[PDB]
There are 2 protein chains.
Amino acid sequence: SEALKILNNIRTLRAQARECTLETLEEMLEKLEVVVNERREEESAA
Amino acid sequence: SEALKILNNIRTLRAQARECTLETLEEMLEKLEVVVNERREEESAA
């Protein structure tokens, strides 16, 4: 879980976002939303 | 940008999410939303 722990420090991701375009940032937000929604389905099923 | 490129592969984040609780996943989604919104402000200003 090295990529999940980095998401907790926004300042670190802030420096990484400065080297990427907005279109790549939109795709990254989609994947994180699906990952949280995937766990939401397991929480709603239990 | 090692944490930003990992977010593109949801299957990889999928295995990492299985080892964390939903509360930690909610905070991670907040940071990514703020990172994308921070770049949105720069795009709207330009």
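The numbering of chain A matches Swiss-Prot: 2-47, in order.
A Cβ is built for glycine as well, from the same backbone N, Cα and C atoms used for every other residue.
Swiss-Prot documents A:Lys6 to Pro as a published mutagenesis change and attaches the note No effect on oligomerization of N-terminal fragment 1-89. Under its mutagenesis annotations, Swiss-Prot gives A:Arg12 to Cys the following note: Derepression of proV and bgl expression, normal DNA-binding, normal oligomerization. For the mutagenesis result A:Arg12 to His, the note given in Swiss-Prot is Derepression of proV and bgl expression, normal DNA-binding, normal oligomerization. Fragments 1-46 and 1-64 no longer bind Hha. Swiss-Prot documents A:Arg15 to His as a published mutagenesis change and attaches the note Derepression of proV and bgl expression. Fragments 1-46 and 1-64 fold incorrectly but still bind Hha. Annotation of the mutagenesis experiment A:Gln17 to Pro in Swiss-Prot: Abolishes oligomerization of N-terminal fragment 1-89. Listed in Swiss-Prot is the mutagenesis experiment A:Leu26 to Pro, annotated as follows: Partial loss of repressor function. Experimental mutagenesis at this site is recorded by Swiss-Prot as A:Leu30 to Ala or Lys, annotated: Wild-type function. Per Swiss-Prot, mutagenesis A:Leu30 to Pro is noted as: Derepression of proV and bgl expression, does not dimerize, anomalous protein mobility on gels. Protein localizes to nucleoid but no longer forms discreet compact clusters. Under its mutagenesis entries, Swiss-Prot includes A:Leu30 to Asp with the note: Derepression of proV and partial derepression of bgl expression, does not dimerize, anomalous protein mobility on gels. Quoted from Swiss-Prot, the note attached to the mutagenesis of A:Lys32 to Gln states: Loss of Hha binding by fragment 1-64, protein folding is unaffected.
It is A:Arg12, among the mutagenesis positions A:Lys6, A:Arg12, whose Cβ has the fewest other Cβ atoms within 10 Å in the structure shown. Chain B comes within the C-beta cut-off of under 8 angstroms for the following of the mutagenesis positions A:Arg12, A:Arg15, A:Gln17: A:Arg15, A:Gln17.
In this structure the C-alpha atoms belonging to A:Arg12 (mutagenesis position) and A:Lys6 (mutagenesis position) are separated by 13 Å. In the shown protein chains, 19 other C-beta atoms lie within 10 A of the C-beta of A:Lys32 (mutagenesis position). Once Cβ contacts within 10 Å are tallied over all protein chains shown, the mutagenesis positions A:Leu26, A:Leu30 are led by A:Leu26. Ranked by CA distance from A:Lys32 (mutagenesis position), the mutagenesis positions A:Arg15, A:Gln17, A:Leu26 have A:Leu26 at the top as the closest.
Among the mutagenesis positions listed here, namely A:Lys6, A:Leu26, A:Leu30, A:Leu26 has its C-alpha nearest to that of A:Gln17 (mutagenesis position). A:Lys6 (mutagenesis position) sits 16 Å from A:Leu30 (mutagenesis position), taking the CA atoms of both as reference points. If you measure from the Cα atom of A:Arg15 (mutagenesis position) to that of A:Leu30 (mutagenesis position), you get 14 Å.
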